[PDB]
Amino acid sequence: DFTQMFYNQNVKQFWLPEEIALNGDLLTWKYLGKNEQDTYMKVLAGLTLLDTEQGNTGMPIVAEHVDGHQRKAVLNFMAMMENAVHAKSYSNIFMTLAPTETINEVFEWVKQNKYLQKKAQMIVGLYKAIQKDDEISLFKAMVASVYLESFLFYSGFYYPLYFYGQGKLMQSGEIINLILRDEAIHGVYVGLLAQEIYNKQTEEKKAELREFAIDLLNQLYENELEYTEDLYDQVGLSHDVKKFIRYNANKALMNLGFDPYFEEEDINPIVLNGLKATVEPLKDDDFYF
Amino acid sequence: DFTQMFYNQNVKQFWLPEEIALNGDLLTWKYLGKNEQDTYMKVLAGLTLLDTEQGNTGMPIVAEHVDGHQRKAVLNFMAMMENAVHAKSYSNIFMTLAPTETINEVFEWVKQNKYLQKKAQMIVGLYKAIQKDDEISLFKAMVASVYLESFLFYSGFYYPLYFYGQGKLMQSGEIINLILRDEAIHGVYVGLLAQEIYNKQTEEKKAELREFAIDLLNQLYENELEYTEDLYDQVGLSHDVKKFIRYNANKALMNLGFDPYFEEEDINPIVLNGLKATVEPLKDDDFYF
Amino acid sequence: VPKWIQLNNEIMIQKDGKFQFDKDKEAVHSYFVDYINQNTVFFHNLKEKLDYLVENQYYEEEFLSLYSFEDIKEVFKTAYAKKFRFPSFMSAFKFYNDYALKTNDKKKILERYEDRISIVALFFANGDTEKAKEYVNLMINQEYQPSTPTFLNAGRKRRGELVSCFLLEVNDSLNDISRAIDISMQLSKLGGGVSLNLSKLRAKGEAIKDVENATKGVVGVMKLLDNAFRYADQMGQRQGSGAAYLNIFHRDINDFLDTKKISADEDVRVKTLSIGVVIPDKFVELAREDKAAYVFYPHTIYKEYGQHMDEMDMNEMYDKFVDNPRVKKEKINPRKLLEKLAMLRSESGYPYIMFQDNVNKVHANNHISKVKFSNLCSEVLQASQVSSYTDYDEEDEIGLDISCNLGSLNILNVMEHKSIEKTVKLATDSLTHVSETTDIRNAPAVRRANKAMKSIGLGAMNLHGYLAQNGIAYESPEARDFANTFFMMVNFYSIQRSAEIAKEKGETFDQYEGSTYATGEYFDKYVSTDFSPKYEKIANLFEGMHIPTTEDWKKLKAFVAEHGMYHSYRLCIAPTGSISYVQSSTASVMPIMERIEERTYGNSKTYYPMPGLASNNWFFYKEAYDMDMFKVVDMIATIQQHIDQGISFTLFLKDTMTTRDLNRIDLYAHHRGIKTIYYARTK
Amino acid sequence: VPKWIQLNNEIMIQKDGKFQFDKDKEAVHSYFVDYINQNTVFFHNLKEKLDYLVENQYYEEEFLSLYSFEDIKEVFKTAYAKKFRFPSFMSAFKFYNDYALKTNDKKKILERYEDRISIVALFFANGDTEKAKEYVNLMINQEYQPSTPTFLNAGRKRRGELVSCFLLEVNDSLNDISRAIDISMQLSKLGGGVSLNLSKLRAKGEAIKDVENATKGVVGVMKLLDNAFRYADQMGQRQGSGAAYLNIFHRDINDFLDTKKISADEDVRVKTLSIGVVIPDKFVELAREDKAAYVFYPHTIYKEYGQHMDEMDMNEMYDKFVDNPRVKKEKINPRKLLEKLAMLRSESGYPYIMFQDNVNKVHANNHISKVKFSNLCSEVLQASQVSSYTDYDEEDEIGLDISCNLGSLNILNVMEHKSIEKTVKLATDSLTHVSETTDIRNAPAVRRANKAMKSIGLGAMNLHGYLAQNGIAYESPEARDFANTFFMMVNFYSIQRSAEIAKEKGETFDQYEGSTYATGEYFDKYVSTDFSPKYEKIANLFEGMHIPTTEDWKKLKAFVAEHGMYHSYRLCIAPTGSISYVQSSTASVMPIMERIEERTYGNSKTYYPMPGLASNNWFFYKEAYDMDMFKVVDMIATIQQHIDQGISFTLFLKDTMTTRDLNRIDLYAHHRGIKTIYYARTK
Ligand SMILES: Cc1cn([C@H]2C[C@H](O)[C@@H](COP(=O)(O)OP(=O)(O)OP(=O)(O)O)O2)c(=O)[nH]c1=O
Ligand SMILES: Nc1nc2c(ncn2[C@H]2C[C@H](O)[C@@H](COP(=O)(O)OP(=O)(O)O)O2)c(=O)[nH]1
Ligand SMILES: Nc1nc2c(ncn2[C@H]2C[C@H](O)[C@@H](COP(=O)(O)OP(=O)(O)O)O2)c(=O)[nH]1
Ligand SMILES: [Mg+2]
Ligand SMILES: [Mg+2]
Ligand SMILES: [Mn+2]
Ligand SMILES: [Mn+2]
Ligand SMILES: [Mn+2]
Ligand SMILES: [Mn+2]
């Protein structure tokens, strides 16, 4: 009911890194404090590292196990955007703002970081556990994928959106907004594929899959809180970032056809400013009574 | 030495079938004989099948086994083109020119056609035989992919080109030329990756790989002859198409770094005739003259 | 989690193997005592409250000035003398969330249930204190519920129209199409659902003044109307809802149906425009015999005969159309079209099915016009005349566009009070008042038809609730016996009240003299057949209440012949969506979809057992999907024989039901005299 | 392959290193003697031809009845005495494919070029035989070309209107929006392009009768208009074309521009609706100073001040709006908005740019109203007054909606014949007749403004063709000197003809006495500055033709002050798309895009060299993309100072230039007095 519509929306959102000139960001970058520059670098590396997993494994593995030519095509398009567009865009932002040696060090740090690694490996673990012709394991991986696309990225997106909403780092903020807009539709689409599997299950199996999804969300959420304090306490933003994480967790759940887990909260206004039963023929004698 | 330039070429060649309005072909299509329309539909259906498998299976699987994020980005982009752009374009052509029943019938015809099933069996079999960290199985699949890109498509491409060259079906022909332009660069790129693996081998191993490549080519060739006769005898063109596929077989071999295998022949001259803005911020001095 | 929400959630907690149905009384008591009494603005006296409401632009001073303050105080006394208590939490929640008057910032509550009922009654009476007290007694006893527009908006300064169903005829011209779009936007702005007849529009590929194959058909107008309804979205409050009706013999019928397919192209699909198909008996006859049918280009028929195709009787004109070489047509398979209709209804619930000859064989105003289409809810079936909207400088020829005022009797409360006659007559008076006080300044045909026809719709609700609370199965023959007797009495007293109003005002509706009421043909089945209950149990339900006999019907026929009839149309059974919760009633005459209703409001989930549900009557509250749709058709046809307009008839289907089963239900409905079919709801 | 298109393709076959330009003469000769003379219906005498055309509903009897057949015969002899021959295959092909009359089955050819010209001349003269002969001489010499609507439909029975540009002001009401949709469909049905001003409409999130955040903004009306234009497409042969204009200080400006983004969603993007942006000098000043600009909510301004925002002077009221607390405003970055405009024009060619203070500082009828928007072709710049369309029962306040009749002088043929005065006066008479015979009976404001303003548009074409065939570069100062003198002379003779018409008919255009013509301020630069050519090369081009001096302009100023002016507006330079082929002329006053233009018609490919292109003037035919847009802006601004309305100014951009270059071109155009910018065409 939905793949051709998503095909259309995906291809009409096509864009390339070269379209946004990045050099003019140096005119606001130079005015940020060390903590602001440090947080931005770390957040950016976090997003880059997670998005690489999605391009190399997450999207291609789902495309491999999903049946249907049109779905495989949409999924291929999404994988292309991760690898050919998003990855180049993140690299471009980095090369503009930091010298080569600084980029290498930030990636070394974020690569060793406990909270980034915990979530990255949790997601990758579920992708590696998909078994051929087993729709339960596929569903679990789709849940992981939706959580990455619609939830885990947002502790990171917060900061570029925060600057973007203030008139700072506008070129890289525009790029991030385009990336985020792609991840939103990726999350919604994979969510619909997960609901299709979920709806084919018994009531007991459904309850079991719901428990899986909520348990996974809880593990990721508790790590996000730690990740958030680790990055944002030094710039005084953690309270507001936490509200943004919960709001996006609720969107991820709704993508999977589940109820919101967290109470509704208002979001930081600066970040907001940045943001067929069965056909049977009539065989006569049905017109007579 | 080459991936970056292929990356740039692939992304700059990006297109969608909807860019080309097809209603202009309606009259030249109406005017073709029933035999001509039948061959044309079947030819494009055979192409659709090849692109379906190249997009779903061939390109993603090669992407999985090739090392390097940039090489993977090129291969992922090529995969997207296969199933999200190329395979879909044929349906745009079908939906314009043909009634639903004729479309349904031709897709049923691909499923039961023995030559089309044999060529798919052979090519996809090699893709699915790739073993992780086994460069020889990967080479064999890359040879198969080059043969699909640079040889197998051409029994199909002949007919749209033959019409384009006579000023007939020129909108459909424009789509086909764009597809052909893509496959030419896809065949070169995969050819270069295959040569990388071949060049790592002992002389004895190389001799075996040439045997594999030539045996595979001959087996595919013999099947393609029967396919060509089956499609083109009713339009009187089988001998001409055969010359064309031999011509392109030599190009496939060359893409693999091998000498031409078939002698040169005169190709129908008709078929030969068938062949955002950058954002810059405003300065203060821009407002005075 | 609110305390009342927790208490309402304890219904599903099964204690001793039974639901805790008594928790909903605790839930509503907690809801009131903890939220409503806290958020209800209180005034020292009623005078201060009334002054605050009129001066702060909440009420209308015009209708309140018709009474001395003593009379208004006594009316409010009568409302509060009943000490009305909401039996369930959902009743009070729905009232205080949808109909209770709130402050301009929607923070506090100005109106209780008694205040709203008193204001509605004072507006209804129009200066009569005893009449206002009678309306207060009728509504606080919950025997009669004015429709959502009337109940919500009566006596409010910043109110929408009291009518929400409109039916527009669209003529085959660009002037008329533009005027239809304008009127649709104006009526949707007022908050009313708009139904448009597209059968007069010429099909796709028709000539426009010597330029052949130039018309986009009814689908271009459909897109225009869909965007018009999307734009006129009721000030961004509630989504604009409209309906389009096309005859099944229209050439564009397949294009008309393709707008609702899930695979429909974005240049064909319509989102906010419901579709209804009008089916004459000729189409059913052609499909029955499997003869290949013809759909006709309307403009060719208009050019050949000077009359619109939908203005003519297809039963006599179909052979002439087919044999006419100057009438353009294409062959169709009527059985394939029926199967396509059933498939579309299974997939999306659309289209509505209106059986044209079922409506018009009992239509009392065929002299004015035949009924060609229905409203957005598929129960309004009235004669319409298309308007000829000319150029700007010229004078328009205004026709009749349908718009009737809705009200619902509570069958349970009317039956327990033994007040069928009094409730029916008071409801007729209130609907008449709403009709007279309605003036729409941008729909000239709607206004003209409201002034001329004076048509009202008096519906009924809580049929399944009344039957299940009296130990009667909905599909049982006793249920149909009760429906027969009850709605015969309702029709009798509505006709009597209409004739009494005609005698009092000395005027009937326009072109009454040609109606079957004037000739007495309407009363034939009533002066010939006895409609008293055939079962002792049902006859005991009407104890203490005079059931009209054949002699009573003859007296009514003589009275109508002598004095005329004030309303062209009186009775139509609307769905009664949200007012059913407030009245603690089952929706309309339909059977209940679920025994206990699970809904989520905000972040908290709510539970609504059907009114009167308990352990003793649990299995009499049979869910609609578990029911035999043939027996539901039988019930609705039993009711339909006493309703002059149609009934909103929703089909409740299981997932296992095929296209053939839906087609069989539709054909049995056609066979049994069903006028319209509303929705195909699948479980 | 056709013989004529085979000969036409031999132009590109380079023989001896040169294009075979003479093949096009052989191409057109073969085209005629192998297709046209064969497919031409020939009658024994002209009387039989005219009787056949009148009887079979091809012509109109009324205009042919004002002449005795001897006079019509004399007119046709005058047309055929010239023995006109098309110089290129494209000229004859375009005429006989677009404008030549064909039989009802589109099989044979009824009208030759002489027949069409004679019919148009007899239509223009309105009973005068000598005037008809003068018009025949004017058009057969190709000195003047009536616009595509007039040339195509003059004297035809089943015809559209002779005017195709309409400008509508939409008031901030649902009645006015519905009337705008209706009028847009009515005018698109007539074949005209409709432009609408959406600035008076309140922005998104404004209140509709004290309920806030209710208005959908101008984008909802944009979607309504887009679907209205898609519906009224005239068979789809030429789909309905509309333009929407928004002031840059409207709050919805960003959403207005987002409707043209490639990444726009289907619920926002409009496809058949062109967009234009009206930019006051205040916005350019704010962007120049890099200050923080504010977009405003129009309804707040209207409530606070009693006037619409676009009816007020922004350069004097912007600070008052910003300081006013009761006015709602949104902070924007004017330079970011300018960059977005440049990016949108690079990616789509939209929006059209109107420099409002450039239009209104020289506007002659600011007393009637200021120019607030342009047309679909972005060259009509006239005063408009918004209408107040009320409810159905109430009378409407009809304003002034712009429409003018188009006509182009052929600069090459006018200069060759040394007939600027006679051509301008005869073209003015013909355009006046077209204005007088136009009666739009479904657009009240268009009709009223046509009767009152009597506005005409007299344009020119073949400027680049004339300059290149005279050895003058388009960017050269000599070209601008010639344009200055030529268009000053055209303005002089158009003003003289308007004053003579006012003297003869004894009437001026409505509210003429408040115009700058009446006050004499219009003639200041003409009585003070001499516009004689400054170069001896240009001065010889005007040899044998009197150039009005300052004394002549003083005499004309006295004549206008003593007799008045008949036309409020006289000169507007339209794109002149397809009539340029027939006249063998370059399009409008813009430079050529391609030296040899390659086109595909059906399954045939044909090439069109620019008129007069050869090897001796190959490099004088410089393509528009290869030249400096600053010099093209200089040329258009030189022409614009003698044109009372605007000039359809297309920007020809290379792929190499960024959005900064486009913004620089726009700012230089604003600095140089350019009124409107039409298109950003990129190669
Ligand atoms: C009715 C309606 C109006 N509008 C917008 C479009 C009009 O420009 C604007 C004015 O509507 P109006 O028709 O003028 O509504 P109104 O007169 O009742 O409100 P007001 O007193 O403020 O004038 O409201 C919508 O956006 N949607 C709607 O449904
Ligand atoms: N006092 C008061 N009465 C209200 C209000 N809303 C409705 N009423 C009803 C209750 C009574 O039936 C009626 C008269 O109330 P009142 O003015 O206090 O009367 P009284 O008891 O002092 O004579 O009005 C209200 O806000 N205050
Ligand atoms: N005969 C004829 N003349 C036509 C036709 N269409 C245009 N004309 C023009 C040619 C002449 O200039 C003019 C008079 O032609 P005619 O009626 O044959 O007159 P004449 O040649 O006897 O003087 O009409 C046409 O179809 N037939
Ligand atoms: Mg008509
Ligand atoms: Mg208003
Ligand atoms: Mn990504
Ligand atoms: Mn993603
Ligand atoms: Mn391909
Ligand atoms: Mn390929």
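Note that chain C carries Swiss-Prot numbering, so the residues on display, from first to last, are 6-688.
If you check the header, you will see the structure was determined by electron microscopy, 4.2 Å.
Heads up, the Cβ atoms here are built off N, Cα and C, so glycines get one too.
Here the Cβ of C:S583 (substrate binding site) has 16 other Cβ atoms within 10 Å, regardless of which shown protein chain they belong to. Among the features that Swiss-Prot reports, substrate binding site is placed at C:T153, C:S169, C:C170, C:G198, C:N380, C:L381, C:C382, C:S383, C:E384, C:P580, C:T581, C:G582, C:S583, C:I584.
Record note (Swiss-Prot) on the mutagenesis of C:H255 to Y: In ts-A 73; temperature-sensitive lethal mutation. Non-local contacts of C:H255 (mutagenesis position) by the CB criterion (under 8 A, 6+ apart in sequence, same chain) comprise C:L203, C:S204, C:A208, C:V223, C:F261, C:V300, C:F301, C:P303, C:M314, C:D315.
The active site, proton acceptor feature in Swiss-Prot is assigned to C:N380 (among others). Residue density at C:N380 (substrate binding site): 32 other Cβ atoms are found within 10 A of its Cβ, drawing on all protein chains shown.
Classification of C:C382 (substrate binding site) by DSSP places it in coil, neither helical nor stranded. Swiss-Prot lists C:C382 with the feature active site, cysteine radical intermediate.
Look at Swiss-Prot and you will find C:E384 (among others) tagged as active site, proton acceptor. Around C:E384 (substrate binding site), the same-chain residues at least 6 positions away in sequence with a Cβ under 8 Å from its Cβ are C:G462, C:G464, C:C577, C:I578, C:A579, C:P580, C:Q650, C:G651, C:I652, C:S653, C:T681, C:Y683.
Annotation for C:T581 (substrate binding site): same-chain Cβ neighbours under 8 Å, separated by at least 6 residues, are C:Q150, C:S152, C:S413, C:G464, C:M466, C:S590, C:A592, C:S593.
Considering only the residues assigned to substrate binding, C:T153, C:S169, C:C170, C:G198, C:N380, C:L381, C:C382, C:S383, C:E384, C:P580, C:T581, C:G582, C:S583, C:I584, the longest pairwise Cα distance works out to 19 Å.
When secondary structure is read from DSSP and collapsed to three states, C:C170 (substrate binding site) falls in the strand class. Residue environment of C:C170 (substrate binding site) contains 26 other Cβ atoms, counted within 10 Å of its Cβ in all protein chains.
Considering only the binding-site residues C:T153, C:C382, the Cβ with the fewest other Cβ atoms within 10 Å is that of C:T153. The DSSP secondary structure for C:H255 (mutagenesis position) is strand. Under the three-state DSSP scheme, C:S583 (substrate binding site) falls in the coil class. For the recorded site, C:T153 (substrate binding site), the DSSP three-state label reads helix.
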